[PDB]
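Engineer: Structure below; questions to follow.
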Amino acid sequence: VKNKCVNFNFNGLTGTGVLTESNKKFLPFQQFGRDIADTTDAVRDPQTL
Amino acid sequence: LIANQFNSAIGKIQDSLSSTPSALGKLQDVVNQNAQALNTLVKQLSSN
């Protein structure tokens, strides 16, 4: 689901928030995303990459 | 003549603010002194 305050558990990594589509272009190898505070903000979904 | 001098003087100040960028640092450092420390606080979220 998108744009809903939810609980997520992606591949073990857990948390709460809202999920949306990024326009971010990774390299084909790149998976995750991290912040200045070393916190997750962008995740590749394991099912639909 | 006094009035003339006064008018001329005012214009120079505007040009002196139109030219020099380093005069207003006494304000901007204050802004920097909040824009610097705060950011470092966020980086201490990544300390084990």
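Using Swiss-Prot numbers, chain A covers 534-582, in order.
So this one's electron microscopy, 3.9 Å, going by the header.
Using N, Cα and C of the backbone, Cβ positions are placed for all residues, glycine too.
Under its natural variant entries, Swiss-Prot includes A:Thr547 to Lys with the note: In strain: Omicron/BA.1. For the natural variant A:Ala570 to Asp, the note given in Swiss-Prot is In strain: Alpha/B.1.1.7.
Show me how these features fit into the shown structure, please.
Structural biologist: Counting only residues at least six positions away in the same chain, the Cβ atoms of A:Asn540, A:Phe541 sit under 8 Å from the Cβ of A:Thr547 (variant position).
In three-state terms derived from DSSP, A:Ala570 (variant position) belongs to neither a helical nor a strand segment and is classed as coil. The Cβ neighbour count for A:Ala570 (variant position), using a 10 Å radius over every protein chain in view, is 12.
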